[PDB]
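First up is the structure itself, then whatever we jot down about it.
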Amino acid sequence: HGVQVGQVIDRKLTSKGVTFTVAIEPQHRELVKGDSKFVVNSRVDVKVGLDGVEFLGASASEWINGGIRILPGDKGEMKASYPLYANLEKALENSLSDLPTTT
Amino acid sequence: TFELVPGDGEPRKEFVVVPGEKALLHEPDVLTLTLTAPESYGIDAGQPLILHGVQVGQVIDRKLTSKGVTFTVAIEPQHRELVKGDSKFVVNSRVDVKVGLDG
């Protein structure tokens, strides 16, 4: 919510991919609620058209800060591992792959 | 370096030292206000409040709760009367860009 609540302690590279170990301060630990969606807040998406202008991903301050944005939910069991979504659209759609599922 | 700001009243021999951040807050006359928002909008605890292009106040502190983000701000006694009690607060930190054929 625009306020720093944690810090990426370390990053590791394995065969599967990239694993980030992060820490959240005890002051804002309850605000996570255990059903959080993590979005890459280090990249910026720009779309321009005749009337539609979208500046998503991160703002200017969010870009100069970098890191991982957190979207809290309501209830969860505090699972060990969480996926890192590319953007808010994929985080909402719960789609890990870039292409959507064929229906 | 300590700074002395004289006042009036009964002489006293004990004082409580506040930092320069709280110097405006601890003034004898100051308009203290609280504003709630769903997001911080990239506003820290040092951003200055601007009225008609002239700085009149300062965001003393920012807090994050379950409801949202609460900013506690201070307004100098010189411009306290200009608020008039029916003020509308706008985020002066974000920028909106729209481009079209003529607009």
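Chain A is numbered as in Swiss-Prot; shown residues: 414-516, in order.
So this one's electron microscopy, 3.5 Å, going by the header.
Every residue, even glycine, has its Cβ placed from backbone N, Cα and C.
Annotation of the published mutagenesis A:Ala473 to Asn in Swiss-Prot: Loss of activity; the original residue is retained in the structure shown. A simple way to gauge crowding: the CB of A:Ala473 (mutagenesis position) has 13 other CB atoms within 10 angstroms, across all the protein chains here.
One mutagenesis experiment catalogued in Swiss-Prot, A:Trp476 to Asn, is accompanied by this note: Loss of activity. Contacts of A:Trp476 (mutagenesis position) defined by a Cβ separation under 8 A and a same-chain sequence distance of 6+ are given as A:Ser455, A:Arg456, A:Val457, in order along the sequence.
The annotation that Swiss-Prot gives for the mutagenesis experiment A:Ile477 to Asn reads: Loss of activity. Reduced to three states, the DSSP call for A:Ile477 (mutagenesis position) is helix.
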